[PDB]
Amino acid sequence: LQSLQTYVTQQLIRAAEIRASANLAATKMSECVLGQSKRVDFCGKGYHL
Amino acid sequence: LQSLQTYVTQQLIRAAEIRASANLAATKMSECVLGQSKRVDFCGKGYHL
Amino acid sequence: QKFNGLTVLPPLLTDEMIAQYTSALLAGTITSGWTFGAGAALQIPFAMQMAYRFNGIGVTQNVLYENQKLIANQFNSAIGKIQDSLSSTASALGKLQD
Amino acid sequence: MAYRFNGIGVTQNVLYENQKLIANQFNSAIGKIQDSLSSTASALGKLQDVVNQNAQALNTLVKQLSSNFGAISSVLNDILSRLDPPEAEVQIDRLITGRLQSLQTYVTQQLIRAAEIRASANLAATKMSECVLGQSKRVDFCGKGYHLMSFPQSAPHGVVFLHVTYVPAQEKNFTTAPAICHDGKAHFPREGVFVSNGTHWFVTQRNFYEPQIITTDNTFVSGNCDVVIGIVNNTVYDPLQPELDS
Amino acid sequence: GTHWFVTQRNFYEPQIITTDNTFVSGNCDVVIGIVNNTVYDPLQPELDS
Amino acid sequence: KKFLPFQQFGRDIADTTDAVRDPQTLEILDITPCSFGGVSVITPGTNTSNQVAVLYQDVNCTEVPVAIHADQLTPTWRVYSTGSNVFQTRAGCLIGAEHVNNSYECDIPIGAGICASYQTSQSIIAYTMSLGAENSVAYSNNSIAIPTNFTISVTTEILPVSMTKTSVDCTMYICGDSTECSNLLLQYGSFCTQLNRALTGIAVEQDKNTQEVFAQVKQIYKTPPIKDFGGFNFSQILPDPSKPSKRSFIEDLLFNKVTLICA
Amino acid sequence: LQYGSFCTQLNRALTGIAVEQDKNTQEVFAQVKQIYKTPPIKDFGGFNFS
């Protein structure tokens, strides 16, 4: 049971990190792919095209 | 004590998630409500007014 | 559940205070556009504010000053539709309920 | 700085005419920032809070070694000396369970704090990319007001961004119209707004009062005068006639 | 089918192509797909003076 | 609530008794926990004052005198348990703070819109926080406010970027150079390796955070020896070669202002 | 009592979570320094905000 608790806690933390990464990816898709972003270094290095 | 520790850990994880949500809400209040945002799909679908 | 040391009601800001904050934000945005969010609140007619925001999206002012009544009707209808959709849908508030 | 003023919808001429005032204001603001940091010990609350949280977590972890956890003693050597193997094993097992639970709790708390710090560092990197390496149009992201620029400063386990922003200071009231009617044609400002005191009508940039005569170059024509609500009669000066006649 | 106009990109508001609606950049032996049309000068009707 | 003839007990959603019928008379009596709650101390810093107020959470001001009292240090604790300056709020009972009809910006958040401030002789005053200064924009459909001047405002935003990279040896921490303890711990599997891996990952994450935040430039740019930027002065933010550490005045101030971990 | 300060850590974590909730609410909603009020007559060029 302690092993399961530790594994599930680690999985929850990793899932939170992956959720943050996926939110960033969705934001990039919305702003970088569906449009032109003026945010510097957001959609690549340089003046985003 | 194990039950209480599990509850507190779950509460901490949920609090982190809700803090991320609140940061997103504060950013949306700052950018969409107090101004006009050029970010695509951030302040709704379409050209934000 | 207040039977084993669970004491839960420390909201710092009452719902009335949060509603007041939202009303202040609404008044500021309506009567001053985005100016109040970056310094002194500067008044401007709402039609001219809408023209400014149309210019923000790359559309000239004249379109709003020529279709103002149509745009206002569309906005009012959209707001009414949002109210009706919220009233008629129970899963709209799924996140807070969850 | 002129181009960064252009970024916030303000022409270059205002900066090129008030360069001395702007430089004095910037220097005074920097000095005030230094003075506020020096005289206020709570300015760096976030970094100190992080340091204190880590220190207290470590301190509690180390103090947990002094807890019996139901054993006869909290010292391994004392248990070994005072007891035989058959029961020393169970006492050591109790101590091991307690200490392992404490270590697991500490590691979980450290993981959560590390996730929070990673989020904070991602935000700091985004601000550096958008606020320091460029001018951000996002409202209230790089400080309060119309963002002009930013400067990074290192701090123990943290970064301090000095956001320099443009804030309107002295507002004045004027009468405004959405369009102007000159010859049966509606005129709308090319980039600005129509303002007017009691007598005359001018066209001025939105973020700074710089009244100018409403000429054909300052405005563009679109439709007649019977569609716009609030259109006001006025004359739109056309430079062509005085130059061509002479 | 017949005429050429210049319009804002987000709303069909056709307008006569004139020297103030457009800017010149070199001769048109390089641009691919360039078409031929009249670019009226607003000063032309004032040539009577 | 009305029990059925055969019903004796009553339980809530949490399966805890909250109602019982009196054996003598057929009447139903509810059961609730009486006090619970906690005691918090509201105080301005030891500097500028020593008097304090006491907040008893989720309790009525009538029950405070018997809430763990009658055995406390009488002379100095009865003053904060009874007497005047007793205020009932949604948070609980406040003792030693004078309720004030005015409203100021929150200083010490009590809760439910109630805050406390030491300002007035002087005494702790509890009030309802004011969301801000009331304002009314002179809105008209043909009036506009245009700025006739401006201000250059510099503001600080402080963001933590890393933690101390701490590694704890699980075997040593649990077992101090004890062969028997280490052998017993070996029976628990790989927990120590998991904890060590987590800590190492945290340290690597701190290093990565620092690199991403600060390593955003490939070249190392340098300011000109002659600093004539049109009147703008960056001495407070540019590095100072005079000091042994080539760091700006503000950077040195920040480093000094932040303050044994090896103990 | 023999188990150390686990109760203390749990209480501190819960208090920090509560303070975090308050901070989140303040950050989201307390973004306006003044309390603006709409004019008594709601004439906004045909736009209705009732």
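The residues of chain E that appear here are 1099-1147 by Swiss-Prot count, in order.
When the header is checked for method, it gives electron microscopy, 2.6 Å.
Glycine residues also receive a Cβ, built from the backbone N, Cα and C atoms like all the rest.
Look at E:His1101 (variant position): DSSP puts it in coil. Here the residue is the original one, while Swiss-Prot reports the natural variant E:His1101 to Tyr with the comment In strain: Theta/P.3.
Listed in sequence order, E:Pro1140 are the same-chain residues six or more apart from E:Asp1118 (variant position) with CB atoms under 8 A from its CB. Reduced to three states, the DSSP call for E:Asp1118 (variant position) is coil. Among the sequence features in Swiss-Prot, the natural variant E:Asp1118 to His is noted as follows: In strain: Alpha/B.1.1.7.
Counting every protein chain shown, the Cβ of E:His1101 (variant position) has 8 other Cβ atoms within 10 Å.
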